[PDB]
Each structure stands twice: as structure tokens, then as C-alpha cells.
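Asks: Dropping a structure here in C-alpha cells format, bear with me for questions.
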Amino acid sequence: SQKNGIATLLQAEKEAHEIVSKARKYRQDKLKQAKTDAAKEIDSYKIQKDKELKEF
Amino acid sequence: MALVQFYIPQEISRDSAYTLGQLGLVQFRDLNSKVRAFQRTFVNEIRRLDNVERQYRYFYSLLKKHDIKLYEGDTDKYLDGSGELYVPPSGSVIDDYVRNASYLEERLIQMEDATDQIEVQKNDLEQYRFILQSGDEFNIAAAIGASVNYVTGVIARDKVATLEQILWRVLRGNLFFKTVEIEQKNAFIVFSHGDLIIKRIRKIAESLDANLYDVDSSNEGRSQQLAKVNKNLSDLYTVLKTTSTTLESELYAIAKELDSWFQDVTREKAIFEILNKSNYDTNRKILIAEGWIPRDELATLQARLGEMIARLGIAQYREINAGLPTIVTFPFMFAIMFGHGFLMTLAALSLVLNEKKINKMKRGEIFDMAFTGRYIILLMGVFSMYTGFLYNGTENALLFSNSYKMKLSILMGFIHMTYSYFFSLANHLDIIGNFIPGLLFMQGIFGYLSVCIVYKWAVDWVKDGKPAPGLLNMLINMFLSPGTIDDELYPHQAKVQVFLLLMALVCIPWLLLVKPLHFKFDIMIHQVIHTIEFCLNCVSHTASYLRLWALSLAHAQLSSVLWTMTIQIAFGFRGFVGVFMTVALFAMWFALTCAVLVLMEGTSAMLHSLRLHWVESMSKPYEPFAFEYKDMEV
Amino acid sequence: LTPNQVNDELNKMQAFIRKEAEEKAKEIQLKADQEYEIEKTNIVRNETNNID
Amino acid sequence: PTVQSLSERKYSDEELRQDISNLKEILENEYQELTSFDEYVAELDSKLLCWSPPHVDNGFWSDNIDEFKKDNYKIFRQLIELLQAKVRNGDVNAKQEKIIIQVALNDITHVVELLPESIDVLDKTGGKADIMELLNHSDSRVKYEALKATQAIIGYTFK
């Protein structure tokens, strides 16, 4: 099994590279949704300010 | 215990893995550079190689600034004590060496520049001090004023001042003074002229010799300037002494650290080159092996250089063939060309004790290659005493010793030819064939010639031969089949030539026919080229082996002529004339005899050329000569 | 030369490579989560100040 | 220096190398963006001299050489008066005085080399006679800095 450990190690290294690329894509997805969180929070804060203005 | 990394192609992994594993390597697993994720190639290896080159340039700049010679030697193997003392087996960092060497290089450069500027200023003030005292002597009354025209100047000697006086007299007439004063070397000169011609005398002094002006000094604030020049010359000697003491004290502690850091940076550069840190090394070498080496087999791993793998952790056959028979056949056949061997045994015996200091001294060009092949010169020099003392049966005249010396080289070369054919026939181990049929015609012709040569020297009574025998037996044979004997043959007597010609004629067709048959368990031109090469080398070996009696007879005649023509003249005229004439004749005789023996020893490379060219074909280049010296080392 | 050493070294190298890849993926996910959190917090603070 | 030396050596995970490269430019740019004249005036006024990355460069003393002249070179006379005042009171062959003496003697060499008019303020203040006494004692690093300042003053004192 001398010529099999490099063939299994290449697939394990490619699986580790795809596992790192999945975490990089998840970090890019969280960085994409990070602006959508505050953009969804500003419209929730302006309606909270409008109730405080209409109440007074 | 220690991590080892090697790189080589994927064609010799079994031979390099067996040789590396046979010296203490265990857990050897062949891998590549793309199957891992913690040791992949990148630009960080090229930046580490550039940082190693900057550390080597900083070590070369620190070695050049240190005033010591540049170390051109390197020892990265863990076998020797110098390689282990200059390169530890543990890991190293290039940032600690570069950061530990940048401040020493900058401090050494600033100390060298300040020491050179302080030495130049102290040399200028010390050179101007005696000129200022000599000019001030001839307190101050007319040397610091403005009402008297005085011109000082420093010169090398009066001979250079004579050309300045001739140029000043040719370009200014007789309007100056020519004086010379001896100084500590320097020359004190003084000129006299008008007070309004200082511009023409200074401008004429500008195109003149050594720089002297109307006021030769850098300080004139005090009266006189000799006290301030003596104070600056007394402080510059203290500043230059402090700079030289700080430079010597700082340079005395970092002598071996530059060579050890250069060897560690060379081993780190070899590990970076083995790691494939470049972009063009990922297609040349694709096999990378790793293993675990203990703390006791690392010194044994440097005993062999390897075939193509670089044994650097954090003709490359293992046992055969590398030229193992050249260590015995080389010095024994080479020693027969030469007691003349006693001086070679003494000079070769001095190289045993002088091997340690002579290995690092590097004295001369022939002493380096002689020191590298010290074992071959010791064995060949020790074996030369037997053949040298044996010559000068006995040698008395020509036509007597040549009858035995002629057949002695053929009888001695026949066993080397038979051993060289049996050594090639034993090798190459289903895959047999093409070697058992060869060496049958030459074994029959040379066997019948050597048998008649050995039987010829035993035949007294008359059943023998004067012409030669042996040479006339093989010379007359192969021409006439129906002969009886010519000459001195046994009661056989005609079946030997018929069996020799019948066995020699069948060797031609049976040679090429056995090659394709033995392979079946491009060969057409290889069979005819091997048959023609074997047929040419078979007569070429016995034809080339006859130089031994010629060289031995030439050197023995050239030594015995001077010795026999010097001993008789040295032994006559007893008294002081025998001691002075015998000593003066024996000194010039032994002086030319040692140069003649060194000339014969230098001219004895025909056995190495014939054994390297002709002997290498039947056995299996310069691989056997290096393998003979490397065989005794490992 | 031995067959067990290549399997043991290949298994240890594969386990160390898998653990290093999992640790690098976890560190990349934590850094991306922290950068997304600060990137949301800055615009949330600016929009909250302007709305205030 | 450890971030600059560690920034050259790279490995896998190049996002951490970009984080170290972004941290090195913010670290060097954050401290290098300050004024050298205010930091040198506050450091000389505080009576505490220490070796720094921007304190051994000729660019900091080059811009502070023209701004230090306010009254007869009072900045170099104050630094030489603090270096000689540390030699007079607070005796030498100690660990505390050697750092400020080596820092002031190493800092005086750049101002004396860049400006040739500092020999008059140094000789008038008295740092020339006190600079020669530091070479004969211990602290051979600070004695090497005093040999560099004495070599710089000796280079301009005689050509």
C-alpha cells in the first residue's frame, strides 16, 4: 500500500481545501448579510422613532 | 526522532529507500508535494530564499568588514564533528540570524568608517605636526603674521622637491628659496616671496607636488597652532585607540558565528531547495520522501552521499557496481610499472599523519588530489616496493630478464582477464545468457599460450624452446591446422590447435544467437557491436598489458645506470674526497632519482586509463577511481 | 520499506490535515462572523444616530 | 521589528498574512504619523531617553534640526545639558544613567553630523569635554555611541 497513501492523501487534501472553501463562502455569505441586517434594522428603528414622535 | 526529508525522481525510490533505510532510516513513506496541506510550496519559500541570500550577503559583508578571509568551505553532514559543531540538528530561524546580524553589520560598518576617518584625520594631523613644527621653527614671530610672505609645504623627499624647484625656477625664475629639511617619511620645505604674490605662489603651488599652502593646518585660533594640533593629535590617537579596541573587542566574539550561521543558512537553503520553494521545481522533482531518524543514526546517515537524494533534514549504487575491483586491480597493476618504492612508501606514509592538517591546509595543486587519493597512493606506494625491489630473477643485461618479464605480465594479466570475465559473467542476475559463451576463444588461445609459457620455463632438458617459447607457440598457431609443435609442445599434440580453432570459430555465431533466446523466459546491432567490441577488447587487453616490462625496464635502467655510474665513482678516492665526493654525488644522484621516480609515478596512469576504458567494459568512466577512495572512507 | 509505517504516517498525516482544515474553517467562520457583526454594528449605529 | 521580520515570512492561510500586513501598516503608520518635534521635545523635557524605532532615524532629526533652533540652539543645548547634567549629578557606571547617556550620545551624533553648527553650541555648553570621558569608562555600547559622537565632532573639528 505504498502507492495508495498518496492517492488517499490527495483526496483528503482536496476535501480539506473544499472544507476551507466552504467556510470562506460562509464567511462571504455572512459578510453579505451583515449589511442586510443593519439595512433591515434602520427601517425598524425609524418606525420606532415615528411612534415616539406621534405619541408626543 | 528527527524529521528527515529527501527528494528524488520516482524511478529510484526503492534503491534510495533501501540504502537510506539500511543506515538507520525507519518509517519511510514516499509522498508528493500536492498531497499535503502543511508543507505546500508558495512564495514564502522564495521570500525565505531571498532572506537567506540577504543573510549570506550580510555574512559576507560582515566577514569582509571583519578583516578576515571569506570562508569557502561548507560542512552540512552530521557525520563529521565540524559539521555538527557548525550545524546543529535542531531547527533554526532566519529572522533571529538576520536581526542578530543587522546590528552587528551596521555597528561594524560604522566602526570601520569611524576608524578609517579617525585614522585618516590622525594621519593628516600627525603628518602636518612635524611640518608645522619645522615651519614654525624656521613662539611665533613671522609664522602667524601677515607682514611676511611665508610658504610651508610637505614633500616625500628631496628628489621630488628638486623637480618642484626646477618647475618653480622654470615657471617663476629666480624668485623663490630652495630649502629642504629632514622629517620623521616626510620632507620639510619652506619658500620665501613677496607679500603681494601669495596668490600666484599658491596657484603655482596648486599645480605643484604634495598639498602645502601658506598656512598648513586646520586650527589657527591659538598662538601657535602647534599646541592645538598637538591636542587634536593627542585626542585623535585616543579616539582611534578606543575605536580599535571596541572594534577588536566586538569582532573577537563573532568569529565562528559567521561561519556557523553561514553553514546553517546553507543547510536551510538546501532544505528550502529540497522543499520545492520555487515554481520550476514542481515538474523536475515530483517525489518527496520523509522518515524518522533517531539520535544515533544521524551520524551514520552522512556516511553515504546517496544516488540522487539530498540527505539534509531539519553511479549511485548501494553495494554494486561502483568500481570495487579497481581498488585491488588498480594499485596492483599500477605498482608494477615501477627499491624505488621505499621513497613512495615514506612520502605516502607521511601523508597518513599529515592527512588531518593537510586536509584543511590545501597546500599546492598536486598535494590536494594526492591527499584526496591518499589511500590509493598508500596502497600503490606500499605495493610498489615489492616490484621495485624485485627488479633492482635478477637484471644483469638485456635478452635475459626479458624472457621472464615478457611472459610475467601476460601470466599476471591472464588472471585479471579471467577474473574480469568471471566477474562480469557472475553479475546481471531467467536473465542469463550472452556471457557464458564469451571468453572462450581468448581463454583457449591465452590458455594454450600461458600453458606453453609456464611449461616452457620448466623444460630443461631439451624439450623446450628458446624462441620464445609461448610467443612462437601462439604465433605459429591459428595459421596451420595440421601442425605438430612449434615449439616445445607436449605429447598431444595437434588436437589443441584443432580444438582451439573449432571452439573459437563456433564462438562467433553462438554469441549473438544466445541473446534473444535467453530473454524469452534492437538486439541485432547490440549483438554485433558487443561481438566486435569483445573481439577488439580481447586482443586489446593482452596487447595493452605489455607496457609493464617496458616501463619497469626503462625506470630500472635509468636508475641503475646512474646508481651503477655513481657508486663506483663515489667509493673511490678514500679520505675526505670520498666523503665529499660521495655525499655530493649521492645528493645529486638521489635528487634526480626522486624526480625520476615521481616522473614514473606520474607517468604510470596507463593502467588507470586501460583499466578505466577496457576493464570497465567486461566488468560492468571515472566512477571507479572515486569509488575506490570512497570505498575505504565509508 | 515496511508497509505499516506508510499506513500509520499516511493516517496521521491525513488526521492532522483534517484537523488543521477543520480548525482553519472554524477560524475563518469566526472571523467572518465577527467582521459581519462589526460591519452591521457600524451602519446600525450611524442609521440610529441619523434617525435619532 | 518583530512584526516587520514576521511580515516577510509567509505560509498558508494568506488571510492571516493580509491581517498581519494590515496590522503592520496600522501599527507603524499609527506611531509614525505623530510629530517628531513634539515627541522629541516632550521626551527631552521629561528627562527620559529610550531607544525607539523612530528615534534612531535621520529623518526625525533632520526635520527637528531646523525646528529645534529657537534661541541659540536651545534644544541641542538642553539635550546636551541634560546628558552632561546626568553625568555631573547621578554618577555613572550604573544601569539607569547608561541608557539616557547612550540615548543622548547616540542622538547627538545625528544632529552633529547633519548640522555642522552644533560644534559651537556643544563646545559652548560643555558637552565636548564630557563626551570624551564616557569612552574610557564601561558601557561599551554607550562608549561606542560616545565614540561615534566624538568621531562626528572630531570630523567637523578637523578636516
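Don't overthink the numbers, they just go from 1 along the chain as shown.
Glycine residues also receive a Cβ, built from the backbone N, Cα and C atoms like all the rest.
According to Swiss-Prot:
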MUTAGEN   B:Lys407 to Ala (Swiss-Prot position 538)  Reduces assembly of V-ATPase complexes
MUTAGEN   B:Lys456 to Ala (Swiss-Prot position 593)  Reduces ATPase activity
MUTAGEN   B:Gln497 to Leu (Swiss-Prot position 634)  Reduces subunit stability
MUTAGEN   B:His541 to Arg (Swiss-Prot position 729)  Reduces ATPase activity
MUTAGEN   B:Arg547 to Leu (Swiss-Prot position 735)  Reduces subunit stability
MUTAGEN   B:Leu551 to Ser (Swiss-Prot position 739)  Reduces ATPase activity
MUTAGEN   B:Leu592 to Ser (Swiss-Prot position 780)  Reduces assembly of V-ATPase complexes
MUTAGEN   B:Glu601 to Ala, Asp, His or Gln (Swiss-Prot position 789)  Abolishes ATPase activity and proton transport, but does not affect complex assembly
MUTAGEN   B:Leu612 to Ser (Swiss-Prot position 800)  Reduces assembly of V-ATPase complexes
Asks: Can you give me the same-chain residues 6 or more apart in sequence from B:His541 (mutagenesis position) with a CB-CB distance under 8 Å?
Replies: B:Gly413, B:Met417, B:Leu610, B:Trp614, B:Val615
Asks: What whole-number Å value do you get for the CA-CA distance of B:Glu601 (mutagenesis position) and B:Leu551 (mutagenesis position)?
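Replies: B:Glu601 (mutagenesis position) to B:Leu551 (mutagenesis position), Cα-Cα distance: 10 Å.
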Asks: Just checking, which of B:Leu592, B:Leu612 (mutagenesis positions) has the fewest C-beta atoms within 10 Å of its C-beta?
Replies: B:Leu592
Asks: At a 10 Å cut-off from the C-beta of B:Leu551 (mutagenesis position), count the other C-beta atoms across all protein chains.
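Replies: Looking across every protein chain shown, the total is 17.
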Asks: Can you count the other CB atoms that lie within 10 A of the CB of B:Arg547 (mutagenesis position)?
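Replies: Step by step: centre on the Cβ of B:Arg547 (mutagenesis position), count other Cβ atoms within 10 Å, giving 17.
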Asks: What whole-number Å value do you get for the CA-CA distance of B:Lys407 (mutagenesis position) and B:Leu551 (mutagenesis position)?
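Replies: B:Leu551 (mutagenesis position) has its Cα 15 Å from the Cα of B:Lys407 (mutagenesis position).
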Asks: Taking just the CA atoms, what is the gap between B:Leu551 (mutagenesis position) and B:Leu612 (mutagenesis position) in Å?
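Replies: Approximately 19 Å lies between the Cα of B:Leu551 (mutagenesis position) and that of B:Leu612 (mutagenesis position).
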Asks: According to DSSP, collapsed to three classes, what secondary structure does B:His541 (mutagenesis position) have?
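Replies: DSSP call for B:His541 (mutagenesis position): helix.
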Asks: Could you state the whole-number distance in Å separating the C-alpha atoms of B:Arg547 (mutagenesis position) and B:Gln497 (mutagenesis position)?
Replies: 28
